[PDB]
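Asker: Handing you this structure, nothing more for now.
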Amino acid sequence: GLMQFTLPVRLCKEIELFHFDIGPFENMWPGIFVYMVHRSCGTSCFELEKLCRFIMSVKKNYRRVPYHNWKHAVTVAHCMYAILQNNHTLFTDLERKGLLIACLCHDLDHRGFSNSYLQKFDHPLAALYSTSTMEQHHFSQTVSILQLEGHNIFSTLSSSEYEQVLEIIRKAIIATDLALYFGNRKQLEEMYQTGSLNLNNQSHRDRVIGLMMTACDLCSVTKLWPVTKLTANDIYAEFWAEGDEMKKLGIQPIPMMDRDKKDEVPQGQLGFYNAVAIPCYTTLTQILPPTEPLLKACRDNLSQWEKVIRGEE
Ligand SMILES: Cc1nc2ccc(Cl)cc2nc1C
Ligand SMILES: [Mg+2]
Ligand SMILES: [Zn+2]
């Protein structure tokens, strides 16, 4: 009950900042997550024995892929931690509990292939789940791990609180399907501008939590340039593997996934910052003013990609 996790001084200070990198020491990431749960939620939210057994089972069910791995899971949870810590009073006890777990679980059992590749391969998961294929799977795997003996970190919730938290986690994980982000942000944009945005309206909270999930999921574009640049290699290593597998099914991949068109990457990143990342952090900054550092860092990285194109690096 009185057992805190304490980090070294540099981590203790930097973990509060949006641009924190969890570092290359895998064995510290579980402790970093528990630390964040304790300060975000409380030391009483979860039985430590049960939380630790849940964390290690989640870790085991992330695969050894270049990007959609255990490090991505903990990175996305840290961004959620930073958003929640800078917006103390806007979120309920259940929401703080639910969203850190949703973030840690959001890409469970990812193989490093898009929903598109599953559909064109005719993967069984594509028959079981026609839309948000991987994301329905990630939610499935999360429930499976929650129902392992000793792994039910929510067992102290009432019946109805339990149903609410699993429903927060399901919507949170489904929302990480980027195909759903475009319409969600358009709607949040209209609502904020016409002044109809109302955070006591559950359907409006759902939408805002969805955008928070997109913002955390993309948070590698909000790091210091050397982290963003090196993470971009990992993301493109999966894209190029998927492009190779498209070619094996006799389909020319989109240029983003074609390893023969590496030269077009800087311009592809521009498109992605302008069409996805900047709009995402703009609308988020409009709804939650203290998340502005994510937008500032994202713009800095847009500028760095412009410099790559202009041959200045
Ligand atoms: C979709 C997408 N997601 C990303 C997430 C993180 C980083 Cl560094 C780069 C990314 N590039 C693209 C194209
Ligand atoms: Mg995902
Ligand atoms: Zn993800």
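Numbering of chain A is taken from Swiss-Prot, so the residues present carry the numbers 724-1036, in order.
Per the header of the entry, the method used was X-ray crystallography, 2.1 Å.
Heads up, the Cβ atoms here are built off N, Cα and C, so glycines get one too.
From Swiss-Prot, here are the annotated features:
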ACT_SITE  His791  active site, proton donor
BINDING   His791, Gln992  3',5'-cyclic GMP binding site
BINDING   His795, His829, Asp830, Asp940  divalent metal cation 1 binding site
BINDING   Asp830  divalent metal cation 2 binding site
MUTAGEN   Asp830 to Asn  Reduces activity 1000-fold
MUTAGEN   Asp830 to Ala  Loss of activity and of zinc binding
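Looking at the shown structure, can you explain where the listed features end up?
Answerer: When secondary structure is read from DSSP and collapsed to three states, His791 (active site, proton donor) falls in the coil class. Listed in sequence order, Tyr785, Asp830, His833, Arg834, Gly835, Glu961 are the same-chain residues at least 6 apart in sequence whose CB falls under 8 Å from the CB of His791 (active site, proton donor).
Secondary structure from DSSP puts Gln992 (3',5'-cyclic GMP binding site) in a helix. Of all Cβ atoms in the shown protein chains, 25 besides its own fall within 10 Å of the Cβ of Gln992 (3',5'-cyclic GMP binding site).
Note on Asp830 (mutagenesis position): other Cβ atoms within 10 Å of its Cβ, all shown chains, come to 26. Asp830 (mutagenesis position) falls outside any helix or strand according to DSSP and counts as coil.
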Asker: Measuring Cα to Cα, how far is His829 (divalent metal cation 1 binding site) from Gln992 (3',5'-cyclic GMP binding site) in Å?
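Answerer: Pair distance, Cα basis, whole Å: 23 Å.
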Asker: What other residues of this chain sit with their CB within 8 A of the center of the CB atoms of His795, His829, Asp830, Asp940, the recorded divalent metal cation 1 site?
Answerer: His791, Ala796, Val799, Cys826, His833, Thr899, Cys939
Asker: Enumerate same-chain residues with a sequence separation of six or more from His795 (divalent metal cation 1 binding site) and a Cβ-Cβ distance below 8 A; give 'none' if the list is empty.
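Answerer: Looking at Cβ-Cβ distances below 8 Å from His795 (divalent metal cation 1 binding site), excluding near sequence neighbours, one finds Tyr785, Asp830.
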Asker: For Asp940 (divalent metal cation 1 binding site), write down the residues of its own chain that are at least 6 apart in sequence and whose Cβ falls under 8 Å from its Cβ; none is a fine answer.
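Answerer: Result: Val799, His829, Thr899, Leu901.
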Asker: Select, from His795, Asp830, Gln992, each of the recorded positions with a Cβ positioned under 6 A from at least one atom of ligand 2; if none does, say none.
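Answerer: Among the recorded positions listed, those whose Cβ sits under 6 Å from ligand 2 are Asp830.
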